[PDB]
Amino acid sequence: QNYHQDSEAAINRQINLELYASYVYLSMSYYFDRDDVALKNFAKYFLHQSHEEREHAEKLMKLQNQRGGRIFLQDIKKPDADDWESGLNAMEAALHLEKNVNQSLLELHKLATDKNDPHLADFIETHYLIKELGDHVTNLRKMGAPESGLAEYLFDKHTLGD
Amino acid sequence: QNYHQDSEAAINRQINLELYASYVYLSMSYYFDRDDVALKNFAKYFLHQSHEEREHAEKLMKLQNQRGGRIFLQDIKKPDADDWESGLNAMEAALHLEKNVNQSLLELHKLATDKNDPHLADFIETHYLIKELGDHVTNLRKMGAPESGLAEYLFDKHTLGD
Amino acid sequence: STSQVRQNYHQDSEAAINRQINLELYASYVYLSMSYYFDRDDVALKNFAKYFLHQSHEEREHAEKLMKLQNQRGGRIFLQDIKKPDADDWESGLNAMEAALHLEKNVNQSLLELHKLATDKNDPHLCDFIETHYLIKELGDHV
Amino acid sequence: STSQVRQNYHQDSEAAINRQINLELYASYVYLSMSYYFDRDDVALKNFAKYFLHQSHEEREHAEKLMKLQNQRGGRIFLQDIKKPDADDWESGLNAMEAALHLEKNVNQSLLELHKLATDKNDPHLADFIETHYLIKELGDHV
Amino acid sequence: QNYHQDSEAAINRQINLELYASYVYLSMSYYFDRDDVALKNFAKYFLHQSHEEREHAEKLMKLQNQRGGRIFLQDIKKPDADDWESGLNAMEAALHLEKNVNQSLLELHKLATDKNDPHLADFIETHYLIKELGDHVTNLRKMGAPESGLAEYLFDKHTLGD
Amino acid sequence: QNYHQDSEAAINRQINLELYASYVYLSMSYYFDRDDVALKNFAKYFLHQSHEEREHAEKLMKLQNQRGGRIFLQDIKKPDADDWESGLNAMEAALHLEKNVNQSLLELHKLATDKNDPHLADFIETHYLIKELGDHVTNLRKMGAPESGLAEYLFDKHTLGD
Amino acid sequence: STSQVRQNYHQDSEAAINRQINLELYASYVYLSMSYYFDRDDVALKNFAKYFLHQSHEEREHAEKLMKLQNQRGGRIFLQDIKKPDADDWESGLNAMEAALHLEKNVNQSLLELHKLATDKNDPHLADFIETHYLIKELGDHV
Amino acid sequence: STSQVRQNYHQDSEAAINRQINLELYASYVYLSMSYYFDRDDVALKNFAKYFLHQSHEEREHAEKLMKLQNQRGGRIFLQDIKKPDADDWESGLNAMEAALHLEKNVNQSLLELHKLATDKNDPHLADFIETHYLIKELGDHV
């Protein structure tokens, strides 16, 4: 059967993908630590979400070795840009990103049809992480975002603080 | 006496009416829970008041039966619209709403002339809600909004968060 | 055009959800009116009055969960009229429960229907949700 | 033009409230006058100063209940001069004192007036408010 | 001596004055209670300061009666206007007002030269009230008052909410 | 050895420079207390940081007397301007300053090469003060600073209130 | 021109405060200087070290009380240079002591001067301040 | 051009930082690789799995300490690819349990080298930071 070698190939792509997002969210994070962006909360958000997607790839690697399979590590590609211009654009990307990262996670459940259903837990949390990202893109826009640097400052404070 | 069947008839209009508002209020709530709107505290506001107009119509049916009358339920008409445009518009509406809802709740008391004066507590409450409603429509207009999506955001947090 | 958060969510589902919403909403409305049959002195079963007000509120929350699901996956909520119960006077000993328990079928079935439609369109998120939101609504007696 | 919140609130009540605003305000002013007398050395009845300052802040509070009602039904508050009180024999043994009851009568009277005006115009809200507020305005002295 | 009648007549003009202050502030307060400028929190500001210039005139009449003098009560003239236009113009007036309230309070101390120095504790608190008024006027001006009605909202919340 | 006289000379330049830092942040501090400026939180900032650079000079003199050195005090010169224009331009000066105050604190360590490394602990916080200083300049410009004076009001409330 | 908040504040008072701000600050600079003479191993009077770091902090808070009055009355704070103390190597640390004597005197003096300039220009607020501030300042030194 | 917060930070130091940012990020990768090496049913050394997940996060935090120093001194963070755990041809018990020896060597070495460069460019803050970061790093491998 290719089912056992198709599915151990999927855990690896996701592991190298859920690790990628880890990188991007980290690159994003310290784009906001820098003095000429200086939105300490934007930093705190992604950096947490960066840990979340690290802890998420780490579960994939423990499911692999449980299911007998083997762990094929690939280069963690550097994100597409290291200057994310704006908060509104950093969100537009992490949205585009958790969506492409969620594209494959789906191909991983329709091809497993486990009785374990192990990952199904982290499939629900990625979806909670998408609506939150859309909600965050919408507010920035109406707030005459993104250019109004005022708008981003208040969102840093009143949305990424509580 | 037509008085026993007038009242039981004005009760059934109000029951279906105080029902409608709940529906209208539920529609508004999840018009803000949707990602192109994204004002959770708006969403939170109406879904409490929906429950409160619901709690208000549940009393009406317990009063009907307390009075021995009969409960003639009518269709809960779909609220006029499913997209409420802006926060400011949604408020202007439920102001139009709880005002027209009060109009017959007036026709109800004057046609009653009870010794029990039971709904007088809820008559006293439909009025606190209307003052608050204009109070919210006014703060919004002067905030340059709604053409200023910023405005609606800030109100979402500063007035609808405490 | 398209909502910025939509994924693997097929158009036949977005509609079927909105079907199940007006449904469950109808379910709150009959369950509601029902609690208030038993409450009339002609009946006087605070027990059975009591239980149907709760099943009204739980069915509405169900509606809520669904709505929050709709907007969660980027689909739009198009409400319809919550039709007045085609029932009118439920009444008698061991009564109208028949017309009552019934909807516990058509509600639950429309869900299992939704369950097969999700498997058809390979939407695993939708599947788990409905399975969580069928098991729950299970329990029939007393519940 | 019209305030966005008005409802079955007849222009006569709006003027009648505002007239009850200046009245309670005058009532506060006089009670104050009376109060700061019992304090003077020629009389030195701190018991009475005590009651008349307290009632001084309570008729002012009354006044505010009403203004908060005014802006609540949607009407506009027009304030007038608080006329000086006619009083001086602010002292004695069996006198002057009650000459203030004329106040408790005319105050409490203009209220019952406002109550019949509510009932003529069919504003059950204004009515239950005036009734609560007059009953609140209870009887005279206590221990 | 006219000094005994000088001072006891200054106490009265003042009693009639610090009373006026109370009245104006109370007029101001419920201008922000009404539905066309629903501010609430402003409203809490002045109505407390009306209490503070009432309890302040209440002390004046206790002193007159201690200093043997007499209490000559004059009309409480209606405030200059019963519409204040803008939170900005409410503050500006009370600055001007407390400024004219304080002018005479000076003519009251310079013409007293007591050993008791009674009112000198209330002369120090009307100055804390003057700096704080201009502090509220200044912030509102640079906010862009009034029109940007947006300004008066934020000031309402972030200045008067704490 | 000139070393004992170059280092005891470098201690005094700095004592007369971190003292000057104390004087600028005070002249800054009470330019915000004034009624036509009135940012109570801006004031609280420099009046605490001003305390931070007076405690900083008091350590220098105790180290001068510890290493046997002698304390040569100079005039504490009046700061460049006693009217700082804008919350943003005070931050640009205090930044421009803490960088020139740190320019010499460097020459003082490269010329020291202790086994004690006494002022090494204070070098690590003058750098925490600069990153922070730029972080606030950038939000201000950013916080769409300045012009719309409001910017500075929100920054006074939202960044400097917590 | 004029600040929106000034009253009965004469342009002389405005200037004599500012003289009083530079003074007190000069005091904090000398008292600071003194503490670290008693701190040097050549003197090793920690108690006198100790007493004079506290006199420095407190004559600086003084200056701040004064600045906050300036802006409180509506005048403008024009700061001058805090000159070095004429002192430097208090040989006999009694020279140190005699320095402060002529300091406590010139300070307390400029204050009492501010006191009669206030009586001159009929500014009862400025006067009560300087008085509290002088009484505060009095008190020899136990300790 | 230039960031508003840079001071005596030679561009040499800025480049040498971003190298150690990719280096210490690479190390998060290997230790992870190793860690889950021991978790496989074939090795079953939970203890070693556990310790390498610890050192994966603890060197990735290191990475952050660095980037945050970067943006502290005013320099710009440019990530590189986190190369795979080169892994010549290894994954059986008792294997390149080394690997990490040379890894810590090249990590701590590149650190120690960075110490010589601050000393050359007279950058005491960068030098003070790394001595701590290395001492922290030292002591560990065991027991």
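Using the numbering of Swiss-Prot, the residues shown for chain A are 11-139, 146-178, in order.
When the header is checked for method, it gives X-ray crystallography, 4.4 Å.
Keep in mind that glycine also has a Cβ here, set from the backbone N, Cα and C atoms.
As written in Swiss-Prot, here are the features:
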{"type": "MUTAGEN", "residues": "A:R23 to A", "note": "Abrogates interaction with NCOA4. Fails to localize to punctate lysosomal structures"}
{"type": "MUTAGEN", "residues": "A:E28 to A", "note": "Reduces iron binding and oxidation rate; when associated with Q-87"}
{"type": "BINDING", "residues": "A:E28, A:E63, A:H66", "note": "Fe cation 1 binding site"}
{"type": "MUTAGEN", "residues": "A:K87 to Q", "note": "Reduces iron binding and oxidation rate; when associated with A-28. No effect on iron binding but the oxidation rate is severely reduced; when associated with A-108"}
{"type": "MUTAGEN", "residues": "A:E108 to A", "note": "No effect on iron binding but the oxidation rate is severely reduced; when associated with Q-87"}
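A simple Cβ count within 10 Å picks out one of the recorded positions A:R23, A:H66, A:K87 as the most packed, and that one is A:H66. Rounded to a whole value, the Cα-Cα separation of A:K87 (mutagenesis position) and A:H66 (Fe cation 1 binding site) is 17 Å. Each residue contributes its Cα atom, and for A:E63 (Fe cation 1 binding site) and A:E108 (mutagenesis position) these two points are 10 Å apart. Listed in sequence order, the recorded positions from A:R23, A:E28, A:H66 having a Cα within 10 Å of the Cα of A:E108 (mutagenesis position) are A:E28. For the pair A:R23 (mutagenesis position) and A:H66 (Fe cation 1 binding site), the C-alpha distance works out to 13 angstrom. When the recorded positions A:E28, A:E63 are compared by the number of other CB atoms within 10 angstroms of each CB, A:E28 has the fewest. Around A:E108 (mutagenesis position), a 10 Å sphere centred on its CB holds 24 further CB atoms from the protein chains shown.
Each residue contributes its Cα atom, and for A:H66 (Fe cation 1 binding site) and A:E28 (mutagenesis position) these two points are 7 Å apart. Sitting within 8 Å of the Cβ centre of A:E28, A:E63, A:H66, and not among those site residues for Fe cation 1, are the Cβ atoms of A:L29, A:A31, A:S32, A:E62, A:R64, A:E65, A:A67, A:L70, A:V111, A:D132. DSSP assigns A:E63 (Fe cation 1 binding site) to a helix in the three-state reduction. Proximity to chain H (Cβ-Cβ distance under 8 Å) holds for the following mutagenesis positions out of A:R23, A:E28, A:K87: A:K87.
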